[PDB]
2 protein chains.
Amino acid sequence: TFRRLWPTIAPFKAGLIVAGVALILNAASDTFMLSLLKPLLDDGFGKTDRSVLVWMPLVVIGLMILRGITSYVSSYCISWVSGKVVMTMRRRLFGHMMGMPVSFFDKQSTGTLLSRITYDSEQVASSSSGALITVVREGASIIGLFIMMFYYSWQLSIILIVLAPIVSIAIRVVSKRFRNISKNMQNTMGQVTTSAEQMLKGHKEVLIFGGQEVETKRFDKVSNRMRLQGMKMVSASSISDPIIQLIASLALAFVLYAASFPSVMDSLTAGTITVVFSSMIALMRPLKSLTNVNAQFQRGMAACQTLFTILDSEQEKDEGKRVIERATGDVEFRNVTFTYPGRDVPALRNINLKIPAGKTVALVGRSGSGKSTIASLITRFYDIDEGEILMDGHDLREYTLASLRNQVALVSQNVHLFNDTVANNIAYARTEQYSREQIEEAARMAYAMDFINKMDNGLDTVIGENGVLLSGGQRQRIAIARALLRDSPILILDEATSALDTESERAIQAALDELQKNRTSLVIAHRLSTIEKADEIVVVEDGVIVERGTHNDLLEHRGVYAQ
Amino acid sequence: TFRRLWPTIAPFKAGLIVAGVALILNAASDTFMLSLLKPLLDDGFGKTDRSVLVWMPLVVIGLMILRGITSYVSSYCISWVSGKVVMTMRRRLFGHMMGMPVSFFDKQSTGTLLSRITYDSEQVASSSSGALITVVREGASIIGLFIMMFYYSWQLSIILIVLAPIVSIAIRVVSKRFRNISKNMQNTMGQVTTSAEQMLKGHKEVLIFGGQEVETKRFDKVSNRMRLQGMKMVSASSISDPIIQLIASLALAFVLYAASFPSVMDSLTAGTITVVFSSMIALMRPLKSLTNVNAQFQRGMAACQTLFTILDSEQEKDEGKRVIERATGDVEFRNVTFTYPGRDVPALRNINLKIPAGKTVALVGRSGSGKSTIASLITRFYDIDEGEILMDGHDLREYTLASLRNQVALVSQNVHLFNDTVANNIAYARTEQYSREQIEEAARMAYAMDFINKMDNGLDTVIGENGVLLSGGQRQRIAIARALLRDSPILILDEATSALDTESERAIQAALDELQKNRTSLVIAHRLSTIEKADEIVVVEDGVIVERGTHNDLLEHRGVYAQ
């Protein structure tokens, strides 16, 4: 997976290499601080000299200011590659998510989409850089310390080379056994954890049936099991490191025994042995991290693989041919066979529904099925499987999706509002073309200045981020204002307000009449007024046309005509 | 953090003190493993040849065995206190959670409650213990190291004890600047984070207007502002440790310059200076983790304040005094007024309603305004604001709440079955009273035994999560079985299910007719069959009884009676 991530990080190598050289110097400023111990004792408290000891406090600041300056440079210029290999791939994920079919947001992935761009994005540069802060730094501390051992005491360095790899495999095997036991139990605590959710959801039945005592008893039992596995998990966790320390001490003791087993040893000065022993203690942490540097790296790269799954999914079907400036004619349906993806029940049978030019087709307000779904096919939110839809007396498959949707203009109370200025919001992707000269008149005839004027900055104000939070009816009104860039052939109004707010419902009715003077329409009709104002109501229910005819026919065949 | 939580720890202190003595010994096995340097460098490689050095390996395993065993005992017997102050906390929370009214479950908490029962109670004894390991182990390592310095070098130990408070306050102020800078802009990170979320949620209206290009353009700059603030976060985070190391090196250099003078020279051997240099390095970690004690112990108990608020909330109004054995008498609603909690709109104004003895009253959900709310007052899910419900000629406020819920028995499609045996499930809190002789016969004439026989074990099988997974109608039939054994003198049914499943509707209707044989049964009638079989219909919407009389009077005043 790192193979595929490499092109994404490749142009941002300049920060990486500076991180890969400012960390080696961070490994050669911890193995060179220790070397000064040999001058400090052999030449400072052995051969008694002040000249050899007065520059020591100087060089134990220069090395440490180097440690600080290289640590900052590493943590920054590796944060810079962890700011241009997480930001660029965030931008790629967002640019691909916007194009992906809306069916994906229909419970293929519904709430994790933030975590799939924020946290799961961060764990490709907060725990893959942690495998290049450690492979280089702690993997160079080992090399530096071994170079020190060779330069000072080959006699004990050979012994370390014999032993330390054995300590490493010991560390790995005990860590692996602990990890197996830990992740074996993780499913167990998850299973006993969801049990409490199962009780908490049914607070209702728990209250109604005779008592909670039988429920409290079971909760007590599962809590006791929770604890008696949690303590076992901790015992497995906190015993791994003591055994590691003990086996590492076996090396520290075997070297000390080998420091006197022959007469060849014990000829080493105090400085050399103090340096050697200090180095052995400073070899523990890098050995432990170099073995652990396959956990972090593979965690990060598996999370990146899952991000790649999100990124690699099929784009929206972009095979349309004809660019429509205006579908001057009318929309027609023809034998459309559509099913909700992920389901088996067909959503719509063969439909041949005629919507005429310059008029409106209403729909049965409460069909119970296939009411809002039929509005989907004009906007190609979910593409049709078989059967065609005739834009302007021309098939929809022939039309580019952007071109298709430029024509359509949806309105509903559930309309999600953009968050830039009102001037941009009304003319989103059209601000340079449709200037405020149009937007002033649009807000005039929108009947929405009761909140745009009252906002006191309505001509230019941020409309989202919950900045103003116009109510849902006002969202419908400003949706009409959005459509008041006009020339939109199809006008889908969900009309699901169910609330005749004072003059606002009459306002949207008047604006609908204005948008019906020149443009077509296709409305879901719950309100009786629109049903009367409808021109040809092709009522459809249960995936099949049940009745066709204008208001007089619907009065003749009431069906569900009420109130 | 003011005189808090102690009695939940107090009986479980015998495991605590073993953690407070197995950690001091863990402080006295890191400050005593270092002291052995002086024998090694004076009596070992220094003056004396051998025969004392040969003991040093044997005591760098014994001290290390004591290090490992102490660590294991501390990490186990401190988790045992984290397994009798977590388990006790969870049990206290849960036991105070189902007696604590349903009104809390009306989205005062949606799904954070699992946080407050699992994670927010793990993080009381996972970061108060984590701030008691450090304030004892690394609060005794300082004492051990200072004892070592005093015993081995009186001269420069005074210098160190002068600098240490200076290093400590330096650490405190740099950490405070880091805290104030990092957490100042974390809310800015939240702001830029939600900016992607809002525009992702509205996948619609980004694609209908062809605003994908402007969308990516407006996302790119917020991603850039994400990166350019994350860089400042990580630079402020990783600049603290270098400055800390540099100021601590200022100490390591000042002491070394002090070591140069003749006054302290020739009183410190090679071993003495090495041990007081190794100890100086081993004081860095304890000193810098001790100042973070209040950065965990108040990152901790502050979180426990949420649990204490949950546990301090008001209990359910169990002020009833009259215990009811059988409630065969009819029920009265007497000028009852009620509001759904947190809402100014009256959910139910004055109502005077009759539930006759051995008879049924049906409700039709036309407006969907209080159809289900009126059911709740019968079980007193939400208490009555004013007015009375004379149940069997006596008010609910007199009736003890447990008995009150015993008399009633809700049965709706939204019945949350609970994981248990099917027999115990059928006799929830009554498995001792109702034996299998009752269960099998009730299930037989509950018309559910076909489903019980369909899965594996039947009369003793499990009804657990993701197990048998009875359908909606099936679990409704389980609920009628429950009421059948309990013989609930009051019965409530919602019938929110719309589709009448084969081999279920006739069984449901026969069971219902059994349930009005000698029992009162209020019903919410969505089925026309139940409407026609209803005995005394009173139709209630908009908080008051809008229509009266049986289906003949409902034919006189049709409304939606035709449908």
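In chain B, numbers come from Swiss-Prot; the residues present are 12-574, in order.
Here the Cβ of each residue, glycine as well, is placed from N, Cα and C on the backbone.
Now, the feature entries from Swiss-Prot:
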DOMAIN    B:27-310  domain 'ABC transmembrane type-1'
MUTAGEN   B:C88 to S  Does not affect ATPase activity
MUTAGEN   B:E208 to C  Exhibits ATPase activity. Forms intermolecular cross-links
MUTAGEN   B:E208 to Q  Improves basal ATPase activity and increases transport activity
MUTAGEN   B:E208 to A  Does not reduce substrate binding or nucleotide binding, but decreases ATP-dependent extrusion of substrates. Inhibits formation of outward-facing conformation
MUTAGEN   B:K212 to A  Does not reduce substrate binding or nucleotide binding, but decreases ATP-dependent extrusion of substrates
MUTAGEN   B:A270 to T  Temperature-sensitive. Loss of lipid export to the outer membrane. Significantly decreases ATPase activity at 42 degrees Celsius but not at 30 degrees Celsius
MUTAGEN   B:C315 to S  Does not affect ATPase activity
BINDING   B:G376, B:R377, B:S378, B:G379, B:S380, B:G381, B:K382, B:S383  ATP binding site
MUTAGEN   B:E506 to Q  Lacks cell viability and does not support growth. Can still bind ATP and slowly hydrolyze ATP, but becomes locked into a closed dimer conformation
MUTAGEN   B:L511 to P  Loss of ATPase activity; ATP is still bound
MUTAGEN   B:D512 to G  Loss of ATPase activity; ATP is still bound
MUTAGEN   B:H537 to A  Lacks cell viability and does not support growth. Can still bind ATP and slowly hydrolyze ATP, but becomes locked into a closed dimer conformation
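Features as recorded by Swiss-Prot, highlighted on the structure.
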residue : record               : DSSP class
B:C88   : mutagenesis position : helix
B:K212  : mutagenesis position : helix
B:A270  : mutagenesis position : helix
B:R377  : ATP binding site     : coil
B:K382  : ATP binding site     : coil
B:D512  : mutagenesis position : coil
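Around the Cβ of B:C315 (mutagenesis position), the same chain contributes B:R15, B:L16, B:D131, B:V135, B:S139, each under 8 angstroms and 6 or more positions distant in sequence. Checking the recorded positions B:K212, B:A270, B:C315, B:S383 against chain A with a Cβ-Cβ cut-off under 8 Å leaves B:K212, B:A270. Spacing of B:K382 (ATP binding site) relative to B:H537 (mutagenesis position) is 11 Å (Cα to Cα, whole number).
A gap of 37 Å separates the Cα atoms of B:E208 (mutagenesis position) and B:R377 (ATP binding site). Taking the C-alpha positions, the distance from B:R377 (ATP binding site) to B:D512 (mutagenesis position) comes to 23 Å. Closest to B:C88 (mutagenesis position) by Cα-Cα distance, out of the binding-site residues B:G376, B:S378, B:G379, B:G381, B:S383, is B:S383.
Here B:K212 (mutagenesis position) comes close to no residue that lies at least six apart in sequence on the same chain with a C-beta under 8 angstroms from its C-beta. Distance noted between the C-alpha atoms of B:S378 (ATP binding site) and B:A270 (mutagenesis position) is 90 Å. B:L511 (mutagenesis position) has B:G376 as its nearest neighbour among the binding-site residues B:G376, B:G381, B:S383, going by CA to CA distance. In this structure, the CA atom of B:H537 (mutagenesis position) is 14 Å away from the CA atom of B:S380 (ATP binding site). The record gives B:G376, B:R377, B:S378, B:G379, B:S380, B:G381, B:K382, B:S383 for ATP. Within 8 Å of the mean position of their Cβ atoms, the other Cβ atoms in that chain belong to B:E552. B:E506 (mutagenesis position) carries neither a helix nor a strand DSSP state and counts as coil. Between the candidate binding-site residues, B:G376, B:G379, B:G381, the densest Cβ environment within 10 Å is the one around B:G381. Look at B:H537 (mutagenesis position): DSSP puts it in coil. In this structure the alpha carbons, written CA, of B:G379 (ATP binding site) and B:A270 (mutagenesis position) are 87 Å apart. For B:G376 (ATP binding site), the nearest neighbour among the mutagenesis positions B:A270, B:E506, B:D512, judged by Cα separation, is B:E506. The Cβ of B:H537 (mutagenesis position) has 17 other Cβ atoms within 10 Å, all protein chains considered. In this structure the alpha carbons, written CA, of B:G381 (ATP binding site) and B:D512 (mutagenesis position) are 27 Å apart. A separation of roughly 11 Å, to the nearest angstrom, links the Cα atoms of B:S383 (ATP binding site) and B:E506 (mutagenesis position).
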